[PDB]
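Asks: Handing you this structure, nothing more for now.
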Amino acid sequence: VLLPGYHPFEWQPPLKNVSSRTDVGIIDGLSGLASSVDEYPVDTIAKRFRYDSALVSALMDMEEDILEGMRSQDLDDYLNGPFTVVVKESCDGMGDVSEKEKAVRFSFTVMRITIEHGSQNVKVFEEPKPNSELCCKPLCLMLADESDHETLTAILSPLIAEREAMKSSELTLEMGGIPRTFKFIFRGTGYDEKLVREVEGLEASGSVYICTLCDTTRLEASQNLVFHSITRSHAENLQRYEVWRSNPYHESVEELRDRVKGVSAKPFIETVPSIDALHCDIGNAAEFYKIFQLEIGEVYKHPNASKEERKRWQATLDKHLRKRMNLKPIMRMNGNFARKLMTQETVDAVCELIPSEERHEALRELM
Amino acid sequence: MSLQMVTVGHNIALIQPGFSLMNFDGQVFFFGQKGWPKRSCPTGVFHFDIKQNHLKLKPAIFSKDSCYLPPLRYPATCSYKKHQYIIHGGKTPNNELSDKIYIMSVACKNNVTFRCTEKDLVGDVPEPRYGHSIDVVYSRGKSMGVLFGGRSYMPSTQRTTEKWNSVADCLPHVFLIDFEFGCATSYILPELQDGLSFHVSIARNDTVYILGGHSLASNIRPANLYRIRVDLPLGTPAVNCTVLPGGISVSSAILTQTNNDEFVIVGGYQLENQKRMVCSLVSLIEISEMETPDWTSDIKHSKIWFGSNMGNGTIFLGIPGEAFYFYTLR
Ligand SMILES: [Mn+2]
Ligand SMILES: [Zn+2]
């Protein structure tokens, strides 16, 4: 009962390029990939659900919560108006799985379900813990390297076809005796930077085009700190790949790369690239730590310094933080270090090492 | 035929099954790297240089008027006499099949710059495919391209995600292709009943010989040889195919040129569980077995092997492992 393929449903209109059988459960993830010795070698094994069938099983799993949420909003249990499901897509590599071999996990999380009652969208379900493994529902498990673009695309393209076809329909499904209608909004947000850059045809993380959301360059984003808008979008990237591949204005490779802003491969997954709370604290902490080092050596007053002088400043700051703050020094950045260093108390502590109090004012304001 | 191991530089990972090697003025080049091109080599085409049994891949640059083609696995490739290379079909890094045609030629050589121009196709354009053969025939002072066989995915009509990657043999139609203008003509032949992929093709004058291959529907590697004669009069050309006895059964074989009007083919796969260790010689046609070269134990016990022709009557081979192990058989 709890696995895909048990409940019946219908898609109106039927999903394009998707079989309509509803008894479908676990199917081969290679999705019929040719395995003859002549063909490309298949070094992977994969198993998946059919995407729609999985969403069906998920909704039927959470039926009790949906009905009780409708009651909790003073609505009628038997109401069947168009529910809207916002669904999070996530993909990550699970690193090494070997027992003594990498895996990729393709999953979806039900983020919220709203109902249309008047000109209002009533939130009848919302995931309380959206980043828990308890609600990241597995859709495809493959034994392969997230960096193996050929196998990754071969295994994931079928899932992308099923999703794109679900974008154009309404699922009718029988809940609590009453047939209900569901529309789906797919938001691909569970992609870390590397997987976004891979599946949206951008360059690797060393590139000059640092943002997955905008066209800036590392140099540009360091000179213009704040004023940028989100300009990338899956379609723009597809276009820019076609521009790269056809090179229609007959440019040099440098000029072409500048034109297409680092989109040098063909995207194949539409994502919503974002950032997480962690990396904000982290970027800020790295900059503040370097500011502390350079405020101890009075660089605002002395422009030049040897590497020895800089290592002695850092050692000074590390010893003082260990002594007065009981923060261990770390040789590589990390989350809770940022969490503990970004306090005004530590600004006081480091001010105990800075002679000039105008720079005490500067640091206190910055923090 | 002497076998020799080869070591590879830092970017050995670039070499993948279905890659292609092309020869320009003695200099060998490599195309069909793994993954999409990286900032170290934007073109994906590399000077393929073997010095003292050590292989260095050095990035090659494209000219200003060039298309930046994606790397393609199992394309149909042939040589055209300026001297140039024709690439049609193949698989992309995203598992997409290309139906476009690319033309590779040496644009400038400084101590090489390439021109890659894509030719559009109108008329009876061949459905996108990989594992197919393309060759140039010459009839009555006119040049025409002949293309046969291969595989592709199900049509957009019958394609279902559950079998999204399922492939089938193309219809065994012969395609005549005019490269100057980009026009394509499809001919149904009675002698060519079944589909064919991963076969070998030999082109002399107005004739193309089709050898071996794998027919997916029957799952047989038929032991047939097909001669295809092409006439290029003022009007529509005429194509006739004839069945020839004495055809070898081999898929994914590799072919090299030892001397004018004489070719040698090193093995491919003879059955799903078997490999073709023997070698064949073709004279323009008579097929004679040759003495099997001194295979090492690693090659003999490997289930998979892949390779390409370097041009100078020398084959470049690879076996699975270190990532992959490479040999040169001359
Ligand atoms: Mn990751
Ligand atoms: Zn940005």
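Here chain B follows Swiss-Prot, giving residues 1-81, 88-117, 120-292, 297-333, 341-349 in order.
The deposited model was determined using X-ray crystallography, 4.2 Å.
Placed from the backbone N, Cα and C atoms, the Cβ positions cover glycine too.
According to Swiss-Prot, the protein has these features:
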- B:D128 to N: Does not affect the endonuclease activity of the RAG complex (MUTAGEN)
- B:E199 to Q: Does not affect the endonuclease activity of the RAG complex (MUTAGEN)
- B:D202 to N: Does not affect the endonuclease activity of the RAG complex (MUTAGEN)
Asks: Including all protein chains shown, what's the count of other C-beta atoms within 10 A of the C-beta of B:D202 (mutagenesis position)?
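Replies: I get 15 for this one.
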Asks: Counting every protein chain present, what is the number of Cβ atoms, excluding its own, within 10 Å of the Cβ of B:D128 (mutagenesis position)?
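Replies: Within a 10 Å radius of the Cβ of B:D128 (mutagenesis position) lie 10 other Cβ atoms.
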Asks: Roughly how many Å separate the Cα of B:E199 (mutagenesis position) from that of B:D128 (mutagenesis position), to the nearest whole number?
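Replies: The Cα atom of B:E199 (mutagenesis position) is 30 Å away from the Cα atom of B:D128 (mutagenesis position).
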Asks: B:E199 (mutagenesis position) has how many other Cβ neighbours within 10 Å of its own Cβ?
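Replies: I count 13 other Cβ atoms within 10 Å of it.
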Asks: Measuring Cα to Cα, how many Å separate B:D128 (mutagenesis position) from B:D202 (mutagenesis position)?
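Replies: Here the two Cα atoms are 28 Å apart.
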Asks: Helix, strand or coil for B:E199 (mutagenesis position)? Use DSSP.
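Replies: Coil, per DSSP.
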